[PDB]
Structures are given as C-alpha cells and as structure tokens.
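Input: a single structure, listed below in structure tokens.
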Amino acid sequence: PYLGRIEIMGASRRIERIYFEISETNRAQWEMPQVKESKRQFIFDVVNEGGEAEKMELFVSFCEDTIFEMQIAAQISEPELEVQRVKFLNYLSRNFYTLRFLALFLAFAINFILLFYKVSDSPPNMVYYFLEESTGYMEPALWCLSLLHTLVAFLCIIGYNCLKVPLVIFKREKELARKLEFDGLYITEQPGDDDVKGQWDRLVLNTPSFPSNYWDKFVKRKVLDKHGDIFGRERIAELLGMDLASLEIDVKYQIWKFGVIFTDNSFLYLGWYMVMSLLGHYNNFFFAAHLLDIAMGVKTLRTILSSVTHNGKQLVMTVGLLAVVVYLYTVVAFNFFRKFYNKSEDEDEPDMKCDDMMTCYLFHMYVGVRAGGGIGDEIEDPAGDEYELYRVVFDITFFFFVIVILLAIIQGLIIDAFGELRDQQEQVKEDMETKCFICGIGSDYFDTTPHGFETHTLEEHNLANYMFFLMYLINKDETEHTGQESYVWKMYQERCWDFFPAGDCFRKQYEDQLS
Amino acid sequence: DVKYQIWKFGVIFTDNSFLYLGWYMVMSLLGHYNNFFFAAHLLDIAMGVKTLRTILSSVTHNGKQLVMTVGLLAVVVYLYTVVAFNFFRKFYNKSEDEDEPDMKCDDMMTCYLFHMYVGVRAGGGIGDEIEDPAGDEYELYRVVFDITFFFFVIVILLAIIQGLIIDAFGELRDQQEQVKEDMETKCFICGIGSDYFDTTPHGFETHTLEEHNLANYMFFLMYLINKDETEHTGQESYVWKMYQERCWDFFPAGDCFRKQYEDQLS
Ligand SMILES: Nc1ncnc2c1ncn2[C@@H]1O[C@H](CO)[C@@H](O)[C@H]1O
Ligand SMILES: Nc1ncnc2c1ncn2[C@@H]1O[C@H](CO)[C@@H](O)[C@H]1O
Ligand SMILES: [Zn+2]
Ligand SMILES: [Zn+2]
C-alpha cells in the first residue's frame, strides 16, 4: 500500500531494486479520476505517435506535469480580506468543472426561452421582438438567467486562471530552462523571428523571478557554470540578470506571464465565451453562440466530431476540387448551352441565368450541386434539339462526377476517419497489453509464470511507481538522499535516462538463481 | 415460506424476459378490444429471428452516438433557425394567396419546427423550400446560408450516421474474427499457444480435445458435485476443497503434462 518498488540500471551495471515509501495523499491524487484521464491520454499519445528513442523523455515530462498538478490540487484542497480572497479562489478552483457544466445548463435554459420570441410590426415601422408566453414568468426568468450566465462565465474565467494557468506557466518555464541549459538557445543560437514563443520568452530571462512554478531554482547558476567559460561570465550574468559580486558571501515577469496567458487557447476560448455572454445583454439572441460549447463539453460529441476533423484538410480540398469541376462545367455551359438556362415563365421578360459567366457559375454552384439529378433537373429540356445528345452527355457526366462520385468521396472520407480512429485505439490497447511500457519485453516471457505479466507490470515495472519515486526524490533533500537515490537523482539532473531498465529486468537477470 | 415467495416473485417481475412476455400477453389481450393492437406483436420478429437480431445489432452498437448526433443536428438546425429568424424572415412566406400570407418564420418556435420538418427532409436543404433570393440585397448571404445548410446538415450530418452504422458492422465483424482467431490459436485452459503443441502432428488438436477440454472440466465439476464427499478419492477431495474455498490454483496455467514431462516422453 505504501511500500514503493522500482528497478533501475544501477552503477554496478546490473538491475537493482529500489524500495521507497509512498504517501496516502499522493496515492489518492494519483487515483483521482482527472489524473487517471490525463494518464490515459498520455499513454494513448505516446503509444500512437511517440517514438521509442524519446519515449522515456516524454514519460518523465508527463511525470513532472502530473506531480505539479497534484501539488496544485493539494494546495487548493480545503482542510483579514486576504483569507477571504484565498478561500474564494480555492472554492472556484475545486468547482471549476462544475461551473463550466453549470454555464452549459444556463445556455440551454436561456435558449429554450428564446424559442418563444415573436416579431410584430406594431408594439406589444421598425419591428418589435417580444416573448409570447401565457405564464408571464419567462421574461423575468430569462433576465435572471442571463445575469447568472454572465456571472458564471466570469467565475469560470477566474477559476481557470487559478487552476490551469499555473500548469501552462510551469511547462513554459520548464521548457525554457531546458533550452537554456541543455541547448544554449539564447546563449549560442537564438531564434530568428520565426519562433514568436522564443522572442516573447526573451523578456523573462533578465527577470529576478524567472523560475516561479518550476521546482529547479538553481537553473540560472547551473547554466552560468555550464556556459561561462565559453560565452563570458560577465555576458552570461548580464543576460540572466544576476551579479557575481553579491555571492562573495516583477513587472517584466508579469508582462511575460500575461502574454503567455493571452496566448493560451483555452483562456482565449473562455474570454470569447465571456464576450459573447456580455453581448447577450445587448441582444439575447447572441446567447445562441454558447450552444456551440456542447462540442467542447461533451466527450461523446468531441469524439463524434473527431471523425469530421480527422480528414478536414482532405474535405476542404475536395470541396475546392468540386468547385473547380463545377467551374469547368460552367465554362462548357456558358460556351455552348446558354439557350437552355432561361428560368423565366414570362415570355416577355426572360431571366437568363447563363448570359453572364459569374451568374452562370453561381447558378451552377447553387442549384446543380443541391439538385438530386444535377443541373439537368434545373435547366430546360433538350428534347428535339440540335445539341440534344451533347446536352444529355453533359447532364449525365455532371450527375455522375459531381452528385455521385464527389459526394461519395466525402462520405468515404468520414467513414475512413471513423475506421482509422477505431484502429488507432485498438492498436494502442493491443500494444499496451502485449508489451511492457518500461522495459519493452513482451508478455510471452513473463507469462511462463502464472499471472507473471500482471505481477511484473503491477509491481516490478509500474509507471505509477516510477512517477512516485521521481516525486519522492524531488521532495527529499539532496543531503538526505541515500546512495542509489543520489545516483538516480544525478542522472535525472543531467537528463540521462540510462537508469531505466530497457530490454531486461530482475527476472531476466537472475532467472538462474530464482528458478 | 411466504417471505421467500415474495422475494422470488420480486425477482421474477424484475426479470426482463418475463416482463417482455407479460407485455406480449397484455397486448394480445388488448387485441380483443382492438384487433389492430395485434400489430405490436410483429415487433417480436426482431427478438425471434437471429438474423434480424444480428442486423439490428449494427444499429444498437452505436445507438448512443446516433442519438447524440441527432441532438447535435437539432442544435445546428436551431442555430440556422436563429440566423433565419433574425435576417431572412421575408423569404419564409409559404402562401400562394397574396391577401393571406402564411409566414413560417414570424414566430421563433414556428420557424424551428419548419426547419426541423422540411429542411432536414429536403434534398437540397431549406433553400429548396424557401423563396428564391435572386435579385435581392441579401442574395449572397442567403446563398451562403443555403449552401452551408446543405453541406453541414444534409451531407455531413447524415454521412456521420451512415458511417456510424457501417463502422458498427465492421467492428462486430472484427470482434467475431478476433475471438475466433484467439480461440483457435491459444488454449483456453492453460493459455499456451498452438506453436508449442504443433511440433507433434495434430498436437494442438489432440491437446485441446483430450488433455485440456473445457467440456471435460465441466464434466469433472459436475461429477464432483454429484459424488459424495466421503466417497471422494484423494485428488477429488483436494480439488473439491479448493472449489469450496473458490481457489482456482488447481487449473494448469502456463504448463501442462507435455511441458512437464517432455524429457521423459520424447
Ligand atoms: N510498465 C507498465 N506499467 C503499468 N502498466 C503497464 C505496463 N506495461 C503494460 N501495462 C498495461 O497497462 C495497464 C495498466 O496500466 C494494464 O493493461 C497493463 O498490462
Ligand atoms: N482448452 C480448450 N478446450 C477446448 N477447445 C479449445 C481449447 N482451446 C482452444 N479450443 C478451440 O475450441 C474449439 C473447440 O471447442 C476448437 O477450435 C479448439 O481449437
Ligand atoms: Zn517491464
Ligand atoms: Zn492447454
């Protein structure tokens, strides 16, 4: 329950089993459903597209992100005016997803009332919009619901800022520190105005409080020691905003943080939500744009629309192909069959739909695509005409290429997206259940012993146990570290992932003595 | 035992098949009141014919996604209704009589019902059913409205349903083939693959029919249940005990008689 267990490739060039103590709070925060969902998403992504060379780097990054998430959750967990502010922000953070679902319900309730609007020239000749319902309570209900929806949108923004922004800032700072130390981006290379992220990150380097969310507070000293001899100690000190003379015994940071926040896509979406809610008080019918939130709210809707978005580039490109083909048909029509495009019953006033090239193209794109049999359903009958056979071929080819083939292509793209997503899911699951995540040894070897693979994955090579050991190392003092702990802590500090057992394990090393 | 009878009857009335048969009888009784109530017994073909049950399994495999995308269609049509009721109300006059106009979008709920009714069922969308926008100030806006309605609702939102049905067909086929492949490539009891047993000709067939037959295991289980505990022999009493404490460690897993005595047998 609390006894941890991992295996590492120790300094003795042999697999060594390490025992550590896990805490109940960390176990609960790891068993939390949101952390479980994040774990599932990470596993799916890495198994699907993450390569084997960078797999464990991605795993360690995910472990660090999870550790920071559980730290934030522990901070916000609830056991003068500053106490009120801290308590209120913690309440919004713990109930952020409840408020987001609450806002969705208020969007449906408002839009249901909006179905009772009526328009009339006379007041209840600029027209008048009013609610037509006999009960007499739905207008005050709509007013109260609109005010409540705006309030809930504001609370959702505040809760997001309190809850999810710290993780984004932490990830940005971690990536920047890694680039400074192990890459020398600004020290040696520097971006070329193509990396707007790097250009914006230039600001925070000189700030005294560059590492705030990231744990490593010694990053500036480490990069200074690593790059001083090569790039000038004085130059490095100037770039990093620190003075050497102080060691003989933040508006800029706020600007950079707010730039990252306003670049964040989820924050931009919530800001758009709030803006549209505010426009709702100007025109209640602007609350209909909050029904689009169902796609981002419902996981079922998100998965269903993933079929459309999987091949969206091909869908728009084949729409362009359809436009080109219809333009070619328009060229042929405007050059040869102009007489058949008279859409006027009145004989005195003809309405020629193909006497202008753009008019004919618009007519085609409008009616021919939406017609069941093509443009021949909408244009004049060619019976008993000189160009009867040519026009028949024209209509038949239009129907076959545009109505049949060019829409079967779209439907097949959607169906292929469905099938490909299903196959990706099944492939990820099969690989996960047939091969060990850490060492990569197949279940065939471990299955010689009954329940051998299950025991090995739950106990010997548990990725949860590896994350727990990582955070145990991070929490524990460097001086208090024991031998193996300091060894693996060092290889974590230089980002060397050779301590993870790959291709072998305790059983594969000591099978002769164990059995 | 009145309490036992009450509990038994509660379980019976909770049983789904018993509830279905009770509904069948109730509708048959209502048939004598109105013979046309006997039409509800034609729905029994789905539960009777295995072919029909398998065919309707394609619809029911993704039924949650089908109803959820129907709700998505409703939301999208509601958005189109909002846009129509706000901007293109003049095009929704469905009256040939000039003296009496029949405005289908002068009321919001009427316009939504009109959309849900005719626009979805129309071949080209709502533009097939509403007034022609030629020679109008909002001609291009209304053309974009109709084209987007046709593409999103008629094309994409029905291709989604058809693709869901087809994917259900394919997934059921793949599940069947996967189950069959696993069953014929691995032993049910011990889990050892057929590659080991196939060294001997017909080795896997002999092993599955004779050594590790699940039918034989069931027969032994019922033989133990029938036989007296006193009459049980040594191994029989041993396995009977581990059955009594629900311990399934007596089933051979990962090894068998051949894997144990291959050196002496061959
Ligand atoms: N190294 C691993 N650690 C944890 N689970 C693993 C590992 N390798 C495979 N799995 C699979 O992941 C699931 C539990 O996380 C199980 O299906 C298990 O077989
Ligand atoms: N342990 C088993 N007992 C019976 N049939 C098995 C077993 N393992 C696999 N099978 C397969 O089941 C079918 C017969 O029940 C055959 O295809 C056979 O190969
Ligand atoms: Zn392993
Ligand atoms: Zn067997």
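The residues of chain B that appear here are 4772-5037 by Swiss-Prot count, in order.
Here the Cβ of each residue, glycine as well, is placed from N, Cα and C on the backbone.
Within the same chain, residues at least 6 positions away in sequence whose Cβ sits under 8 Å from that of B:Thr4825 (mutagenesis position) are B:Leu4943. Swiss-Prot gives this note for the published mutagenesis B:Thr4825 to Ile: Decreases threshold for channel activation by K(+), caffeine and 4-chloro-m-cresol. Decreases inhibition by Mg(2+).
For B:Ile4897 (mutagenesis position), applying a Cβ distance below 8 Å and a minimum sequence separation of six or more within one chain yields B:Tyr4851, B:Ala4855, B:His4886, B:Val4889, B:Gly4890, B:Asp4917, B:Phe4920. Here the residue is the original one, while Swiss-Prot reports the published mutagenesis B:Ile4897 to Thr with the comment Loss of channel activation by halothane and caffeine due to Ca(2+) store depletion, probably due to constant Ca(2+) leakage through the mutant channel.
Following the DSSP three-state reduction, the secondary structure of B:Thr4825 (mutagenesis position) is helix.
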